[PDB]
Structures are given as C-alpha cells and as structure tokens.
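Enquirer: A single structure is presented below for examination.
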Amino acid sequence: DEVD
Amino acid sequence: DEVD
Amino acid sequence: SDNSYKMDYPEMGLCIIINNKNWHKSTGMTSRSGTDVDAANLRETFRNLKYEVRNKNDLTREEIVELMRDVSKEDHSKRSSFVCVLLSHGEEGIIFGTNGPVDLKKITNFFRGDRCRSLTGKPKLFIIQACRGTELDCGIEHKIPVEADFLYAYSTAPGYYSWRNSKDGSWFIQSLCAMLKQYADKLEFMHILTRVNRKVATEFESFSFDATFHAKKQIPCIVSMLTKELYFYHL
Amino acid sequence: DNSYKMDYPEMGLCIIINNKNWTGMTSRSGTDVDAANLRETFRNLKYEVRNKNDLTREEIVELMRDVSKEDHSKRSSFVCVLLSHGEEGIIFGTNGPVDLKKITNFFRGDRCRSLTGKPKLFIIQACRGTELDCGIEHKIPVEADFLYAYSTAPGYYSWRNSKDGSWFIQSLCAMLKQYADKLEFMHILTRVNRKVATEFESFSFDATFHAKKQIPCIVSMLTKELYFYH
C-alpha cells in the first residue's frame, strides 16, 4: 500500500 | 433574480 | 432463508433548515429576499417525506456552530438518516452566519462517522443554497471511512454564483422541492437530483437590467460519498 | 430525454493519461496495472481507447486541447482518465502541477461544440491533499454534463497498491465489468464507493499510514442518466  |  | 440504505428505522430522521435572510449591517452584506419561500417549501416537502423538520432563522456564525454540535450530540439511533439544509450567503467552502463566515467543513465534521456514532453507516445529507464564488455562467446554444455516507447537494458549480428569485425563491430549492414531490415515491435520490440538475439547467435563465448579470445560467453540483442507494419509500 | 443518447455511431474516446515516472516524486508502482485494466474495461464498453504515458504538464494541456478540437459529432460521449500524483484541484505532469480546471475547461459546452449536450466523464486517480482517514468500527450552462469521478474525498490521500493497482481503479473496473449492462452509471459509481469503503484497508509498517480507509467522491453536473448498454 502507497499514497499518490 | 439576485445572486447569493 | 443489500444495495440500499436501511430506511425503515422508526423515524426517517431530523431535517435541520437554517434560513439566513437578514444580515448584521456591519458585515456590509445584503438581505436574501425570497429565502422564506424556500424555507416553507422545504418544510412542507420534507414533512411529506416524514422528516422531523426544525426551521432556524437568522443565525450568527456562533449559533450555527453551537446548533450543529448540539444536533450531532443527539441520539439518532432510531432515525434512518440526517438532513441539513443551509440557505445563506457563501463562497467556496464557506457559508455565512449573519455576522461572519463558517467553514462548511467545521459544520459537517460534527457528523463524521467517528464523532456521531448513532449516525455511523447512515446517510447524512447536506443541501446548500449559497454562492461558491463570483463566476457567472454565460451558457450556450471491519471499518468504514469516517467521510463515508455524506451527500452534498450544492446549488451551483464550484467557483460560481447561485441564483435566487426574490418572489419565487432560489432556482435550486424550487427545483429540488418540485422534483422531490413528483419523484420521491418513484426514483432513487441520485436520479432525483439529476432531474434537479436538468430542471435548473434548462428552465432557468437570469433576467437583469444590469448587462453583467443578465441571461446567466446555473448548474447544480451533486457530491456523493454515499455507499448505497437512497430511497424515500420502502419495501 | 431522461437518458443521454448513447446510440451515436461511436461511444466516444477514452483518453488514459498514465504518469508513473517523474521534481523528485515517487514512481507510482502499480499504475500500469491500472492503465491496462482501464484499457480492457473501456474496450469492452466499445470506447476507442488512447493510452498516453509519462506526460509533462505541457503535453497534458496540449493533448487535451487537440482532443477538444476533434469532431466528436458521431460520438456519444467523452471519457478522460487521469492517473498521477495530485493535490486539491491539481494533477501532476511529469515536470510539475496542472490545474484540473485548465484541462476540463477545453470541453466546456461553449468551447467544444461537438460535445455540447453529451456526457463528459473525468476519472481521477490522484491525491487531493494529505489527510488520512482513520475509519471507525434556450441555453444550457457551459459547466453542465460533466461528471468527475474522484478516487478520494477533498483534502485526502488516495491509496494505490504496488502490485494490484489503485483501490479506486481496481474497484471501478470490477464494477463496470459486473454492472455496465445492468445499472445506470451513478449507481455503478455508488457500488465502487462501497467496494473501496468496505473491502480495502491500508497495511503499513509505518503506524501513521496503517489501517487507513478511503472513500471516493462522485461529482455530478450531469443532466440525464447514463447507460452504457442499449
């Protein structure tokens, strides 16, 4: 899981 | 007719 | 021996209407003729939808904040939904008390899924008749997110004025109540709000002696974080 | 005149802008999975798909301008998918930020006449800020007939899995596959909302990004219902  |  | 919100709690819920017409003179702001027509139309519309309506008039910025914190502190466990209608001056992200601005976010945050537990998982509807800027449309031709289950029905697009007629009331609220009355026993709420969009877009155009404000158009702006379909009739 | 007319010769264009490599910003791992999923999904919906990768902020604007000056007369609709980094109201080219308004302004009812009255759909997988959701438990207006399907709420991060792709595009393509021949678009987007809200939760070694949630944000200025079948 990563944020944009 | 008027704006809010 | 589930795509719709459970709407058969013993109560449909509260409908809070905040009707700001008269401004403190020191603000420099003018009055909003026609807004009482909106509020009465709204009262009758949501009464037929079986909401417990509470009308509030001419509230200061601190009174708006206090009212919403209090209402979010109620026990909503036997209610299906929550509705708040804001009728006022505003600009993008902001609605006005009679003596100054309130951030819309501060209002709606009281009802976050983690802050108002008896409304977690239930539809929270905010209907906003207010300008969102000064643009004019000239026209042509385990866990759930805490921001889930909000619907914001804005009267106008981001950045734009919203129009109000001094004797008929605002374009959006007029259209909203008419579509609710004709279709709440037939259509899902998003589709009703889509009819509201078309009604405002097609049937209203401004008339002004001032060329800058004449022949202008409006499109409302539906903002949905809803997780299920919303029906006002049931079974 | 309750539903948009979708029986023009062509469904329309689907423009996918897929920005992965950058400034100094993270490479958006998993975004190619997204771009492939969308290409396939909108291929089945009979859209003419154009994929464009790694575009500068000038290239994004020039691309959108050119597409808005094509003749869309025989096309039912227009779809643009933006996959990139972002902030509120802003998406990133490979060399800096572009205002979403600047992009969408090209398709205004008065500036792109061959799309006047036809649904213009913008699907945006990008952050809109840096908040985390910790969860719990006879004229027409020129802004009419736009639909903005945002991956996340105003102010918030948007989540993307490095091997599965972004939560929103994952859910969006799955719901389109299951329901495009059954449900109106808003009701499809509401099911996307539920899927992202309920089936996804962030997993991170960093406590501050762990167990976070996401809700997408539907913004509709459409004036009719939209069906992909006929």
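We number each residue from 1, going along the chain as drawn.
The way this entry was determined, per its header, is X-ray crystallography, 1.9 Å.
Placement of Cβ uses the backbone N, Cα and C atoms for every residue, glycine included.
Just lifted these from Swiss-Prot, have a look:
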ACT_SITE  C:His89  active site
ACT_SITE  C:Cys131  active site
MUTAGEN   C:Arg164 to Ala (Swiss-Prot position 207)  Abolished ADP-riboxanation by C.violaceum CopC
Enquirer: Sequence gap of 6 or more, Cβ distance under 8 Å: name the residues on the same chain that satisfy this around C:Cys131 (active site), in order along the sequence.
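Expert: Result: C:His89, C:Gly90, C:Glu91, C:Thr156, C:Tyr160, C:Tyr161, C:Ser162.
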Enquirer: Provide the number of Cβ atoms within 10 Å of the Cβ of C:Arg164 (mutagenesis position), excluding the reference atom itself.
Expert: 27
Enquirer: Between C:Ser1 and C:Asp2 the chain has a hole of 4 residues; just give the Cα distance across it in whole angstrom, please.
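Expert: On either side of the break, the Cα atoms lie 15 Å apart.
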Enquirer: Round to the nearest Å and tell me the distance between the Cα atoms flanking the 11-residue gap, namely C:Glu141 and C:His142.
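Expert: What separates the two Cα atoms is a distance of 50 Å.
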